[PDB]
Protein chains: 2
Amino acid sequence: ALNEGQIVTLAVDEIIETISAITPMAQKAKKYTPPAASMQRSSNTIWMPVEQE
Amino acid sequence: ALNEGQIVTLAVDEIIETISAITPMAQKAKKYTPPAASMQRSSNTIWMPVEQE
C-alpha cells in the first residue's frame, strides 16, 4: 500500500449556491430623492399637501 | 423413411432484444471531475465553499 502525506483540498472556484431571494415589493414602490442640501436644514422631512375637499 | 444426417441451426444474428432501460436521474445530475493528483492525496474528498450570508 501507499502511506503518504494527506492533504485537504478546497475548491474555491466551485461555490455551492444555496439562496435566491426575489424583491418585487421594493421594485414596485417608487424611489424619491429630495434635494440633500434642503433636507439637511429640515429635519430630513418634506411636507406634501393632500387633495383638497 | 429418410434417415439422413441431422443438423442444429442457430440464427446467430437474430438476437431477441429482451431489455430496454432508461436513465433519467443520472442524466439530470451534475458531473464533477476534480484534479486527480490532488484527489489521491486526499481521501478522494474535495471541500466546496457554500454561498456566504
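Residue numbering in chain B adheres to Swiss-Prot, whereby the residues present occupy positions 2-54 in order.
For this deposited structure, the header notes the method as electron microscopy, 2.8 Å.
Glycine residues also receive a Cβ, built from the backbone N, Cα and C atoms like all the rest.
According to Swiss-Prot, the mutagenesis experiment B:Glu5 to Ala carries the following note: Impaired phage growth; probable capsid protein misfolding. B:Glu5 (mutagenesis position) has a Cβ environment of 6 other Cβ atoms inside 10 Å. Annotation note: B:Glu5 (mutagenesis position) sits in a coil segment as assigned by DSSP.
For the mutagenesis result B:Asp14 to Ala, the note given in Swiss-Prot is Impaired phage growth; inability of the mutant capsid protein to interact properly with scaffolding protein. Other Cβ atoms within 10 Å of the Cβ of B:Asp14 (mutagenesis position) number 5 in total over all chains.
Among the mutagenesis experiments that Swiss-Prot reports, B:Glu15 to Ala is described with the note: Decreased phage growth. Within its own chain, B:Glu15 (mutagenesis position) has no residue 6 or more apart in sequence whose C-beta sits under 8 angstroms from its own.
What Swiss-Prot says about the mutagenesis result for B:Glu18 to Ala is this: Decreased phage growth. The Cβ of B:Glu18 (mutagenesis position) lies under 8 Å from no Cβ of any same-chain residue at least six residues away in sequence.
Note: the CA-CA distance between B:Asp14 (mutagenesis position) and B:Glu5 (mutagenesis position) rounds to 27 Å.
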